[PDB]
Amino acid sequence: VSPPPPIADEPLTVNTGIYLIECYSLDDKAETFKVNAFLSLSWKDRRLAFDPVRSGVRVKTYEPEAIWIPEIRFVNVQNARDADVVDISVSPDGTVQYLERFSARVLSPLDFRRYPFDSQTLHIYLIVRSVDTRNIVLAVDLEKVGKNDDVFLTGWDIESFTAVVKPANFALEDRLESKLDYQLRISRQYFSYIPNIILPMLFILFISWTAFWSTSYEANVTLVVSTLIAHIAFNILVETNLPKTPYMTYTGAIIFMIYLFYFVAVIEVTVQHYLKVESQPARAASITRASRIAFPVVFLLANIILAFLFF
Amino acid sequence: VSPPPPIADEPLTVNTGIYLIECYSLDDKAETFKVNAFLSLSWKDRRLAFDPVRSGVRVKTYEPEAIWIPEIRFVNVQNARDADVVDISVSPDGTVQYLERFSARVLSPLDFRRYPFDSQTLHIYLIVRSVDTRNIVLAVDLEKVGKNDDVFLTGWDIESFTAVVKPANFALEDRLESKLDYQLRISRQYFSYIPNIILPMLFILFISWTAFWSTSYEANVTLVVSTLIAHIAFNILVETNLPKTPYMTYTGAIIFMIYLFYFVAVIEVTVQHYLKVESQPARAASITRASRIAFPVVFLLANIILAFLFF
Amino acid sequence: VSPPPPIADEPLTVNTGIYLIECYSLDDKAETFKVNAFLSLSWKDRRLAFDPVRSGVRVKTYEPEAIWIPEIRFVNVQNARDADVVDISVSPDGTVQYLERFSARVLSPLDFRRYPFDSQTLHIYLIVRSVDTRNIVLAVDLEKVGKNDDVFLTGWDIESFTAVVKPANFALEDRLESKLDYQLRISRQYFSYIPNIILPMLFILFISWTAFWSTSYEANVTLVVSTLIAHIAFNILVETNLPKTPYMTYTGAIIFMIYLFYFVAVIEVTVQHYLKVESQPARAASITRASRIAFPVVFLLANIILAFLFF
Amino acid sequence: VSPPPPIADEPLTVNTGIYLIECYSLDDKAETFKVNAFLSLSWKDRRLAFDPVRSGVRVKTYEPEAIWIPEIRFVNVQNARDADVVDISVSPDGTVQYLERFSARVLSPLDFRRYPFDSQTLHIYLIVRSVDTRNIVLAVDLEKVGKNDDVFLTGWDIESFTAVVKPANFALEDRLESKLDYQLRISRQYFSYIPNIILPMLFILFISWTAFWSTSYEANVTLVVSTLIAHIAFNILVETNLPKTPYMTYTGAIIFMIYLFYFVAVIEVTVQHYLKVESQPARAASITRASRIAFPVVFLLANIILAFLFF
Amino acid sequence: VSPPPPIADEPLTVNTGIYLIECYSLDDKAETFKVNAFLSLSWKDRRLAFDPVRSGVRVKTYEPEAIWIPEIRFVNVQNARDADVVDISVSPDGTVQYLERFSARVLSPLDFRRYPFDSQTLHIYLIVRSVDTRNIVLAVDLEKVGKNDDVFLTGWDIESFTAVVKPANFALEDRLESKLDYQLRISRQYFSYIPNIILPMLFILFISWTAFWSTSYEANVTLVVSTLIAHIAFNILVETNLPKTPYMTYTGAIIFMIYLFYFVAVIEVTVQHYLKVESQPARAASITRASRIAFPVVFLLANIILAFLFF
Ligand SMILES: [Cl-]
Ligand SMILES: [Cl-]
Ligand SMILES: [Cl-]
Ligand SMILES: [Cl-]
Ligand code: NA
């Protein structure tokens, strides 16, 4: 089968629509999401036209083998979607209404700068390659774009699923390509990060600060070194959940900055001890009293500055 | 092949049944289960009718290619089931009795609020899409709904496998869809959580409390900081087995609360030492004696409050 | 093609045989094993009969598409086996001798009660579903049941591969099913568990007991708390290799019991210190001397009781 | 179908081109990358010749089954690419213009010597095997070689995608093979390695050096042994992200060298203590003062020497 | 199609050859390797004979569907290879020259006794099953056995790829089977094990021995218990890279033996302290001085004995 012939010099408009049935998974490290949805396609093939009077049937159902169908592909996939055709219905003027249910693993990059208080725009880019007989342009049938009520992405809140209705038409290997942008806007459920990472990480930091009410070097060294090791365990945990970014993430900046606080607390504990040993406990007492205020104050101000820079 | 024609204006009733052969797996993190079962379908196709006298045969066996079969799909799947047809038997009036054995990975969300003392209702939603020639409705043949006695889901107890017999009929892309709800009710085998997570986590908490019968700051700091680090190891272990929920789970609440107990025990140990150093051991002795009772009492009362809130 | 017709009212006997080519893998957590074997089937189809004189050929080779073949399936699989037919040979009386080489991932449950000194009976349940024209019964051709000499399951010793020659005949969805039980008896190579888990776990326990020859509370607290943390690391390691069971395993019971020994050792260390501080070192000396004998004696007796209960 | 016949004794030139649509993944441990691209092929088959007068059509579209297509394979793959033909267009003279969209997992080795400041040349080697009727040579159509602007490899910067235009023609099993070298030059985004591994690893090393301002053996032993254990945690983390190389990597050399610094710091701490105990604190004081300068100086010089050797 | 008929009572000789294109991966835990290679087959089918004079063509190319091809399978696989036929060329006498490119995951057991200084013989066992019409024997065409120069197995050195030219002919289910043994001899690149596991493990052992130049029980307990915990971390790391063997490996023996050294060092530290406390420092001083020499001497002699036993 060949594509539909033009009346004038007009391109063939393939109207499209995506209705999500299942999203469910998103892999932050791989920057992929798994989607299962309907892909509806519609175009006019005058060669398939008929009259209700003489034909009897008001609509004709066809097998994909029997008629011409445009080759629609997703841009941002590593493996092409697994499609199963559901229905092909031809109307009197030859308007074909195609429907398939697909499953794909879509490669859409994430911006982790504000992680875990980040929002993302996930994309599904539909594309059609023009043939020598006719140029094929894609369109959006907004009534056939949407999502099922039960669509819930684990660890995320789905805000919208829309389409940039004007295609990106361009040349690629001396043939026109018509690209459409379907956008799934999501925002992270940051909740669990608070009792599991943020508050435990702060509690161990505040425990290292009890060294400012202790004259015992041996105990101080245990407090600051023990909690530093628990901090490294949270840093390793956090960095396993995320990919390696050429920029700093919000959590990454706090995790990094908290090392400097442990480092400076080791210096304070060292200084305090050296002075007691040098028979200067009055000088040591002054530094320790200042540290009791300076460490929480600088921690609160430094975190205000970070939240300002990131949000 | 086209669908069966109606006598009046009646829809085609496709009677369904699911008989589980294997369940075996459930992934809490992914919120999926793997199922292997029989899917029996039955409908009337008058075009396939015959008489026992003239035909000889009392039933006719058909290949799926030879006759019309309704396109039945599962709603809550990422990838469509792998089906193998077992038998297609046509009776005199044209009653088709279809049987397939399928395997699918079903996306069914879990409520972890009471974890690991949680029960779940897993679902398999069957769906049929109506054609232009006829509207297709799904039904439940309760005699063909069940499970094999050897069906055992690892780490769970299967309570029941039933079907919500009245379908959810609705419009989707200007065509009727007939959805059925098959429900597998399960309850978690909470047993192993007790000797592996709950009791080890309590033993290390009770070891931190021996600091209330010690005047040795260095030893106290080791007791409370060491056991806090073993608590973090159990918190990380627990959170790897579960997905990130926008609500608190039962185990998550206990795990979180136990951090506050370690934190307050570090404050007690600090206060006690500061006082001995300030030559106030009588005041420190009073706080330490109160702590011996206050810590277990508040721990028991706080756990009673939690169990009340969650169950 | 239809099934072979009966002479009288006799069912069709499909003789079966499984010859293992590769086993190699068993996953304790998933409770699955991967098998690659020959599946030989044999039945009489009189419609395929011929005479050696007039036909010339003493045996006729057929493609599976050309003749009737019984639909044989495995019960305990999530996904059906991948089969490749090797040969189909028809003898003069119409005796069909079918041979395929398959690969399957079989769901067979394990009893971890005596882990890692456990033995298991793995099963492959063959099943045939009777047709309306004839009832199909399965049989065992013991000469066609066996295993290749090179068949070795990693981490296990294969003891036998036999078949329960009498099928379990029963009704399922108003049709007879004929089930056969192929049993692969295996016993775990418990060796590596000794230098990798058992002896390291005992060495750290015996190191905690050196606290009974020490008056130093600070050192004692380090000995018992440090080794408890290494015990938790072994408990986590062990529980990652096994699934969550609604019963206690042998290793699990020892691992759990050893926590009680650490807990009681923390109590002894606490009591001993409290007494030295209260100026009662003579009383503390008595408890410490008793502990030196009591801890190893109760440990040896408690382990004798466990080994009795489990074996 | 047989291959096109020659006019003279000329080989068939199959012009090739690869246009990358998605790269996205690279696995350092496996030394693989996942690619999704267009593979365009072009050759002359005079047997397929026609012209618009007599045929009507100016170009003829063909199914791959209908015409001869050269068997083009990738050399460096474990599993052959998943190809989907997009278009086959036959011109006047019989010039076939083939286009497929493939997905492959390509095995291309990496040189980790300068890790994580390393650059790599990834390869896709195309190959064609000559037939007895005709020798087949591969060529590069540079206008059909390139990459999409949105092509971004996670954790890397893509520098170029070119082709070594002259094929490597050679004999293999008494038949000519024509190999082409497509090269994807990439450089690692080393950024994240700094706040996540390099700076944390240096902070813990500098904390071990506070032992040079402490006379407390107990505290010193805790400082150096605790931080050594956090160093081992970073060494294990680093070695899990990389494969086992028969050469030293840059990060591996620093990680290894830092062990010698911990070892020598344990010797210093031991020596210092032994002397204080032997009533030689003046000698110990001299060694400790020298160490305060020697450790950072030798660390800075040793790192200059390493950076010199590796870059 | 039927197999070629014999002249006398001679079996059909199927000449074979394997030319490796990619090896690349080997999984020690699974005891598998992934291979991609050419499989060339050659046999005489007199029914396919022709004369160059009358036929014109000097060689005839055939599709696999058109002629008889022997069913060749690999013995040691879980899943059968993915093959793609490259060429089938028939010579005048009817000599068929078949060529396919396959990909397989081969199950070949490894001997870890000398790990990581081990060498292995990996096998690919080809097999053919004789038919009733003719007995089929396999042979080796040594000119068609080899490997590509770019074939490099990550973490290993390939020493040779040869074939045991005489097949293992045997009966299996009353039919002859002809098995060939292709052997890939490899030796491990042990290099990385030295800076990553061996030297770090020795450095922490030598750090525990600094306790023989310390009178400080508290410090000694920290030195030996801390380093024991880092030893357990290396033991767990090593045992995750290897499968559970019913024999001791070289690394496993050293790792195990080093626990006894830690255990005895804890006894020494305990004895030394007990004596100082009992006012016997002269006796304790003697044991500590002996230990300084005894521990390294016994460690060096015990390692010489092990290297002797294993190599
Ligand atoms: Cl390929
Ligand atoms: Cl095979
Ligand atoms: Cl024999
Ligand atoms: Cl034979
Ligand atoms: Na300490």
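To match Swiss-Prot, the residue numbers of chain D are left as they are there, and the shown ones run 47-357.
The deposited model was determined using X-ray crystallography, 2.5 Å.
Quick reminder: no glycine exception, Cβ is built from N, Cα and C everywhere.
According to Swiss-Prot, the protein carries these features:
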type	residues	note
MUTAGEN	D:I244 to Y	Marked gain of function, with a ten-fold shift of the proton dose-response curve towards lower concentrations
MUTAGEN	D:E264 to Q or D	Decreases binding affinity of TBA
MUTAGEN	D:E264 to A	Decreases cation selectivity. Decreases the binding affinity of TEA and TBA. Nearly abolishes block by Cd(2+)
MUTAGEN	D:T268 to A	Increases the binding affinity of TBA. Weakens block by Cd(2+)
MUTAGEN	D:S272 to A	Increases the binding affinity of TBA
MUTAGEN	D:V284 to M	Displays an increased sensitivity to propofol but not to desflurane
MUTAGEN	D:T297 to A	Marked gain of function, with a ten-fold shift of the proton dose-response curve towards lower concentrations. Also shows slower apparent rate constants for activation and deactivation. Displays an increased sensitivity to propofol but a decreased sensitivity to desflurane
(message) Given the mutagenesis positions D:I244, D:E264, D:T268, D:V284, D:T297, which pass a C-beta cutoff of under 8 Å against chain A? Sequence order please.
(response) D:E264, D:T268
(request) Using all protein chains in view, find how many other C-beta atoms are within 10 Å of the C-beta of D:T297 (mutagenesis position). (result) 25
(request) Could you check which of these mutagenesis positions, D:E264, D:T268, D:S272, D:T297, sit within 10 Å of D:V284 (mutagenesis position), going Cα to Cα? (result) D:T297
(message) Give me the CA-CA distance between D:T268 (mutagenesis position) and D:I244 (mutagenesis position), in Å, as a whole number.
(response) 22
(request) Filter the mutagenesis positions D:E264, D:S272, D:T297 down to those whose C-alpha lies within 10 angstroms of the C-alpha of D:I244 (mutagenesis position); answer none if the list is empty. (result) D:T297
(request) List the Cα distance (Å, whole number) between D:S272 (mutagenesis position) and D:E264 (mutagenesis position). (result) 12
(request) Rounded to the nearest Å, what's the C-alpha distance separating D:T297 (mutagenesis position) and D:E264 (mutagenesis position)? Just drop the number here, would you? (result) 32
(message) Validating a neighbour-count step here. Other CB atoms within 10 A of the CB of D:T268 (mutagenesis position): how many?
(response) 24
(message) I'd like to know which mutagenesis positions lie near chain E: of D:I244, D:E264, D:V284, which have a CB under 8 A from one of its CB atoms?
(response) D:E264
(request) Run through the Cβ atoms and count how many others sit within 10 Å of the one on D:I244 (mutagenesis position). (result) 16
(request) With the Cβ under 6 Å from ligand 5 as the test, give me the qualifying entries from the mutagenesis positions D:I244, D:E264, D:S272, D:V284, D:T297. (result) none
(request) Just jot down the residues in the same chain as D:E264 (mutagenesis position), at least 6 apart in sequence, with C-beta under 8 A of its C-beta; none if empty. (result) none
(request) Name the secondary structure element type, per DSSP in three states, that contains D:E264 (mutagenesis position). (result) helix
(request) Specify the secondary structure state of D:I244 (mutagenesis position) as given by DSSP, simplified to three classes. (result) helix
(request) Would you identify the secondary structure of D:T297 (mutagenesis position) according to DSSP, in three states? (result) helix
